[PDB]
2 protein chains.
Amino acid sequence: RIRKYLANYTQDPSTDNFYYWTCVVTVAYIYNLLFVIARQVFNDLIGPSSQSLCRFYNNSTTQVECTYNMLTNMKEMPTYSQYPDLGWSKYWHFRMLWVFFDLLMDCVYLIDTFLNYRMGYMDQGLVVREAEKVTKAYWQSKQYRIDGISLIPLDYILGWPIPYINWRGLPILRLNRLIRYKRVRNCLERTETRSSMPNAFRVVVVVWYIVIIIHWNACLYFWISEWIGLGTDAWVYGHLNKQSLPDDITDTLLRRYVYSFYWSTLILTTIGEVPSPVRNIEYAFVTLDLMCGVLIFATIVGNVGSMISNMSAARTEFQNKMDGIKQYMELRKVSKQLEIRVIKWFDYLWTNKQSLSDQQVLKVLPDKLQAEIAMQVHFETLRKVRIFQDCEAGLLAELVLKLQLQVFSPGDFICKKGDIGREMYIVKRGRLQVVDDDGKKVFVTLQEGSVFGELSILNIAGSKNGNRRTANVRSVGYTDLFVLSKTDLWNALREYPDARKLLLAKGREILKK
Amino acid sequence: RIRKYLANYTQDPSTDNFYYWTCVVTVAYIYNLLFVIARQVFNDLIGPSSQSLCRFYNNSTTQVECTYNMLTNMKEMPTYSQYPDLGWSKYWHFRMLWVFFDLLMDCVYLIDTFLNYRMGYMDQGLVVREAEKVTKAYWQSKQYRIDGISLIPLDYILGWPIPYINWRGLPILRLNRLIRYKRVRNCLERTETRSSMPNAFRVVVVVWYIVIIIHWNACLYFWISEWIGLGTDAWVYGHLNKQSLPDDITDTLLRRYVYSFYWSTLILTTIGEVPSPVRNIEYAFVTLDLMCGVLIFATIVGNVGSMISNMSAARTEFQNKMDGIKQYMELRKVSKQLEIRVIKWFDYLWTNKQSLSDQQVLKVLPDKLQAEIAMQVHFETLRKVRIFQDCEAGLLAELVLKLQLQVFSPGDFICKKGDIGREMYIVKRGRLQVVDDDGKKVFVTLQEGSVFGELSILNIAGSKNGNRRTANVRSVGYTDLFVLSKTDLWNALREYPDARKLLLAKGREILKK
Ligand code: NA
């Protein structure tokens, strides 16, 4: 039942449902930001509480409710006379819509604080899920302070126009909802880690921040204009600011917000193609704001420049290494054929994402993950070497750990006859061929997964011939061999005496047969 | 007594009181900067020395003292006639306030030069505190030159309006106080090192620098305007510059400073929404200044971009390593379950600030601090291993030096039965459990501080069973083991023969019992 379910329920913060929940809370938070400030400053978003009265010349000049032709080409700004009921009779639908969305976002906040109440914390690697423990951890922490301050329903009594007590509402009392920024920061970071484009996403959330700052600065500009007085000088929004209200432009709520947003965009991006301040207070406001806009522009430039620098760092490092090679081959007077070979191979493995090293896995991962990855890649290929057929899998784990990559280019010789042989080669991503002394392919091409040199790695007596390679091997195209050194194999064998017995016996039997 | 105290007193420059003193000296220095230049250029900050006379049409046009309605909508700039006593009778209170603050800051300078006189210097690690020595070091150095030049009381005779000799003061003679910038630079660096936000603090002191430069450039703009003549053209402050003095704006000292600061902000940030120069000298000034403003804007952008690049360097490096791992696991065709395991573990220790290495302590600290830190973390946990109970603490210091961290993820196996055992594990930050061959937890979970494998690390004969693990151990959650290799223990033991005897005896006794 829902009773027992909500009685015993606890939350795990690392789920995929909890991430979606943090996204929902972020939606509610953005709602609060934008529309609390907008409803405070503009306050026609809920419907006008007052009636705009314009002085109109019909017979004679009288004061009547402004039409849209009275709000165009104004010679003075209209005056307002409140309604008896502060617009409630004719805008109750707009105000009920606003109340519904406020209640929806506060229900989101209540669900979020319930999930914080029953919140599983990580103790000794595990996530604790015993309710008693999570609620005790909640109460011992001071999360309930922030969860309660951010939900104080003060804006439901004093945030709306009450005509009985002649109270015209204070929508700014909902700014305590903006204290739950911790879950928004988590959602943004958990989205950055999941994003297939983290640099782009970082710059995108920065421009979202800048757009929200432009919105708040637009509201600040219009609040300062309304406090000073609209149409009083050529800087505040009004009829004397001929950029606010040009010739055939009507003074509407959309016009107020649109011009304020444009003004704020021009100021905070340091473009400044807006009217100059007139009064000392406007000069102070605009100076401070232009300094904030210099800092905002510098922040945008810095974030975009950091993104550009990060996304071109690998190419830069590759170019540095290639230029070092070029400079060396010029200082030491290297033949041009070898130089074009070097440059061809460099460009080849730059157009194939190779990095020439297992050092990423080696450095950054723990030995457990490194061993598991090496076992996945190399074990089933090292189980078919015909000397490792019946030896302990721990030996093969040790070996698959010590497998060194070697790359080759077309026509390169892996080994020539009469050439000390201290190695075993496992073919990946290529095709070798054994040749009769720079002649025709004699017997076989080595496709992927094949091995060559598995018997020149054991120290058997006499054999038939030295520690000399005895065969020619050249790559047809670009091969990617994996190399098992002799010292590494013999270390792993000194760790395993019975494996050494089996290996030596099988090698001797292979050579005799 | 104060006599003996000041006779024998010497100063240690590394105290917390001396840092507060450098902050006081920085306050005095900033006072000098701002208000010496402001009092030179504007010089109504001490009270007007002259009387502004306006041509006023009452009956007829006469020249009378300007009111505030005569300084609005001016058709020409007012003319000035000095007082007999240069405003002293009616502004002696303002001038006495200025004199008091000047004397206060010069007392700060005198205390500072006394502390420089009795200044303890660092000689052979210690701070010398013998007065004779510190005063001899002061006199042998040439600090007294700067301490004396910066305190020359020339501005007390020639810096104020003297009506007897018709001298109107030269407040710029106090610019020698601006030579003590060394203590200001120390205070700023000592505050940067103490600051919990060094990047933010660096950018903040840079914007303080920019605000001071804007202040000095505002004073320079108004001094050039006054030298050319006020109201002579449409670039200098005055009545022909309709941005300085719009319609209903009064010409006051506040207006002069406010407009000059706004002009300087627009010029030095390369916004340039100010009137164009009219004369060749104004063109030269504005060109040079706009070039300085280009450099200032580039400096702001560079500092903010450097702060942004520094504070996102760890995330960038982590992302580079994770992308390298992804690219490797795509090139080698790794199973997707292992890839989601790898990514989960990566994100886990990126959301826990782990860094997987003790290499910070290893690289950057001296062996003394490294040994002390390792002793604090590991000694009391290595004293309870039941083989290290009665062995020399030097052996255990050697050991706590060589303890390697190993991390594990939930369900990972630390060791399986029949698995070469060359190691000892010390549990931290996790909980293991021994299991009956992938079945149920058999006997015990290993909470933190527990040890496993302490007997598979000694080379005792026969024992009961090999060097084989003999037990299964898997982590319940994310465990953080500490690993004591066999080679390291046996090196530390070869350094200690008696410790080896005790260890082998106790191991044999443990196994027999
Ligand atoms: Na312009």
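The numbering of chain B matches Swiss-Prot: 104-161, 165-619, in order.
Using N, Cα and C of the backbone, Cβ positions are placed for all residues, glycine too.
Taken from Swiss-Prot as is:
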{"type": "BINDING", "residues": "B:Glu379", "note": "Na(+) binding site"}
{"type": "BINDING", "residues": "B:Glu560, B:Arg575", "note": "3',5'-cyclic AMP binding site"}
{"type": "MUTAGEN", "residues": "B:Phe403 to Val", "note": "Impairs activation by cGMP, likely by disrupting the central gate; when associated with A-407"}
{"type": "MUTAGEN", "residues": "B:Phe403 to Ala", "note": "Impairs activation by cGMP, likely by disrupting the central gate"}
{"type": "MUTAGEN", "residues": "B:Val407 to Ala", "note": "Impairs activation by cGMP, likely by disrupting the central gate. Impairs activation by cGMP, likely by disrupting the central gate; when associated with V-403"}
{"type": "MUTAGEN", "residues": "B:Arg421 to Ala", "note": "Fails to produce currents in the presence of 100 uM intracellular cGMP; when associated with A-425; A-429; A-432 and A-453"}
{"type": "MUTAGEN", "residues": "B:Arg421 to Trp", "note": "Cytotoxic; traps the protein in its active open state even in the absence of cGMP activation"}
{"type": "MUTAGEN", "residues": "B:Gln425 to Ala", "note": "Fails to produce currents in the presence of 100 uM intracellular cGMP; when associated with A-421; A-429; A-432 and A-453"}
{"type": "MUTAGEN", "residues": "B:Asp429 to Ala", "note": "Fails to produce currents in the presence of 100 uM intracellular cGMP; when associated with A-421; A-425; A-432 and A-453"}
{"type": "MUTAGEN", "residues": "B:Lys432 to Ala", "note": "Fails to produce currents in the presence of 100 uM intracellular cGMP; when associated with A-421; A-425; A-429 and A-453"}
{"type": "MUTAGEN", "residues": "B:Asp453 to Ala", "note": "Fails to produce currents in the presence of 100 uM intracellular cGMP; when associated with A-421; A-425; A-429 and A-432"}
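If you check the recorded positions B:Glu379, B:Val407, B:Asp429, B:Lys432, B:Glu560, B:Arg575 against B:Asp453 (mutagenesis position), none has a Cα inside 10 Å of its Cα. Here the Cα atom of B:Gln425 (mutagenesis position) is found 38 Å from that of B:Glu560 (3',5'-cyclic AMP binding site). Looking only at the binding-site residues B:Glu379, B:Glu560, B:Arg575, the one with its C-alpha closest to B:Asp429 (mutagenesis position) is B:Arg575.
Taking Cα separation as the measure, B:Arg575 (3',5'-cyclic AMP binding site) is nearest to B:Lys432 of the recorded positions B:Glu379, B:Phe403, B:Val407, B:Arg421, B:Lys432. All protein chains shown were included, and the count of other CB atoms within 10 Å of the CB of B:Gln425 (mutagenesis position) stands at 17. Scoring each of the binding-site residues (B:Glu379, B:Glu560) by how many neighbouring Cβ atoms lie within 10 Å, the top position goes to B:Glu560. Non-local contacts of B:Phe403 (mutagenesis position) by the CB criterion (under 8 A, 6+ apart in sequence, same chain) comprise B:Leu374, B:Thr375, B:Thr376. In space, B:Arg421 is the closest of the recorded positions B:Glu379, B:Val407, B:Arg421, B:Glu560 to B:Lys432 (mutagenesis position), judged by Cα positions. Using a Cβ-Cβ cut-off of under 8 Å to chain A, the recorded positions B:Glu379, B:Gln425, B:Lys432, B:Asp453, B:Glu560 reduce to B:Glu379, B:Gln425, B:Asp453. Around the Cβ of B:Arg421 (mutagenesis position), 16 further Cβ atoms fall within 10 Å across all displayed protein chains. Minimal Cβ crowding within 10 Å, among the recorded positions B:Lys432, B:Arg575, is found at B:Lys432.
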